[PDB]
Amino acid sequence: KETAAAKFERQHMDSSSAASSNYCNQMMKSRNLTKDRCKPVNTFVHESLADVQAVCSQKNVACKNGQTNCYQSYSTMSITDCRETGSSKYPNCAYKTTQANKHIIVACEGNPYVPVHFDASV
Ligand SMILES: O[C@H]1CO[C@H]2OCC[C@H]21
Ligand SMILES: O[C@H]1CO[C@H]2OCC[C@H]21
């Protein structure tokens, strides 16, 4: 199917600015993140693809799994955190939409060196 780079864009990119309270419910579904199960948590970045791709040349930091290919953005970015509620039960996945402005940390790989995993937001 899709590549790791493409999967990252599908799961985490939404350049279309600060996200409603129904945002995650619609987005998690439209991006096919509720196909096999209700993905517990997810984060969407409201910045241009170029700006997110540029993070691969920014601050090198350790990944949560111990690998060394993670990078933290020098500036904060507009992001939306999606967290599954308790009343949420597949195939009816319910999410809590939370907007914020924080630095993002992504793992990069390949040639071209691009984001392939969203590690965290700090
Ligand atoms: O869960 C509530 C929050 O905002 C409403 O609009 C659509 C669905 C909704
Ligand atoms: O499993 C139970 C716990 O809370 C309910 O609401 C939706 C599904 C439910």
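Chain A uses Swiss-Prot numbers throughout; the residues present, in order, are 27-42, 44-46, 48-150.
Heads up, the Cβ atoms here are built off N, Cα and C, so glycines get one too.
Record features, source Swiss-Prot:
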ACT_SITE  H38  active site, proton acceptor
ACT_SITE  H145  active site, proton donor
BINDING   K33, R36, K67, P68, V69, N70, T71, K92, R111  substrate binding site
MUTAGEN   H38 to A  Loss of activity
MUTAGEN   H145 to A  Loss of activity
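Projection of Swiss-Prot feature records onto the structure.
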residue	record	CB count, 10 Å
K33	substrate binding site	13
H38	mutagenesis position	19
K67	substrate binding site	17
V69	substrate binding site	11
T71	substrate binding site	20
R111	substrate binding site	14
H145	mutagenesis position	20
Closest of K67, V69, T71, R111 to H38 (mutagenesis position), Cα positions, binding-site residues only: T71
Separation of alpha carbons, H145 (mutagenesis position) and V69 (substrate binding site) (Å): 14
Cα-Cα distance, maximum over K33, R36, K67, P68, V69, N70, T71, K92, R111, record's substrate binders, Å: 22
Separation of alpha carbons, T71 (substrate binding site) and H145 (mutagenesis position) (Å): 11
